[PDB]
Amino acid sequence: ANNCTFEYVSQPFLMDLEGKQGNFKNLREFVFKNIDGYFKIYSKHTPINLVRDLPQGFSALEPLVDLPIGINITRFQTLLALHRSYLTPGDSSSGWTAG
Amino acid sequence: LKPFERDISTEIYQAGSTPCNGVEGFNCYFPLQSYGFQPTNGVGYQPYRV
Ligand SMILES: *[C@@H]1O[C@H](CO)[C@@H](O[C@@H]2O[C@H](CO)[C@@H](O)[C@H](O)[C@H]2NC(C)=O)[C@H](O)[C@H]1NC(C)=O
């Protein structure tokens, strides 16, 4: 159920995914913390050239969003989404072939 | 408490070393308390909006 009170949504909707297996040229960074209950999330994006490992250089990070969450925080898990067409017999929970 | 945080709990706080399933026991008191502001009470117990 919802059982929730806080909302913050901005919807400049636009579609761009471009399912590819090529060398990585897009990289995101998000840093998460909280001070005095104010949850602060700092965001950055940059292009790179390497394909497999982590591109080691130097860059910067800037703050993007702040929230008054006021809640005990101990754990976190990321979110992933992938489902194949009729071609894959393995279902969404079972099969996927575009990692 | 960590400043500016909301405690949203229902489980009974263990007093007197009592594992309680929301139940009573040897000094196993309810985690919540409700103010008994009888209408038109005394000043020391009159309700205030803060
Ligand atoms: C936030 O949640 C954590 C649970 O991850 C709480 O940590 C527990 O604190 C009690 C205090 O008596 C301990 O008995 C438990 O052993 C702790 N659990 C773990 C997994 O370490 C924590 O108290 C909560 N509140 C705050 C303000 O951090």
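We number chain A the way Swiss-Prot does; in order, the residues shown are 163-261.
Per the header of the entry, the method used was electron microscopy, 4.2 Å.
Placement of Cβ uses the backbone N, Cα and C atoms for every residue, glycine included.
Here's what Swiss-Prot has on this protein:
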type: MUTAGEN; residues: A:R190 to K; note: Partial loss of biliverdin affinity
type: VARIANT; residues: A:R190 to S; note: In strain: Gamma/P.1
type: VARIANT; residues: A:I210 to V; note: In strain: Omicron/BA.2.75
type: VARIANT; residues: A:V213 to G; note: In strain: Omicron/BA.2, Omicron/BA.2.12.1, Omicron/BA.2.75, Omicron/BA.4, Omicron/BA.5, Omicron/BQ.1.1
type: VARIANT; residues: A:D215 to G; note: In strain: Beta/B.1.351
type: VARIANT; residues: A:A222 to V; note: In strain: 20A.EU1
type: VARIANT; residues: A:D253 to N; note: In strain: Lambda/C.37
type: VARIANT; residues: A:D253 to G; note: In strain: Iota/B.1.526
type: VARIANT; residues: A:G257 to S; note: In strain: Omicron/BA.2.75
Alpha-carbon distance [A:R190 (mutagenesis position); A:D215 (variant position)] in Å: 15
Winner by Cβ contact number (other Cβ atoms within 10 Å) across the variant positions A:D215, A:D253: A:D253
In the chain carrying A:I210 (variant position), residues 6 or more apart in sequence that have Cβ under 8 angstroms from it: A:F186, A:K187, A:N188, A:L189, A:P217
Cα-Cα distance linking A:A222 (variant position) and A:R190 (mutagenesis position), given in Å to the nearest integer: 12
Cα separation, A:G257 (variant position) to A:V213 (variant position) (Å, whole number): 25
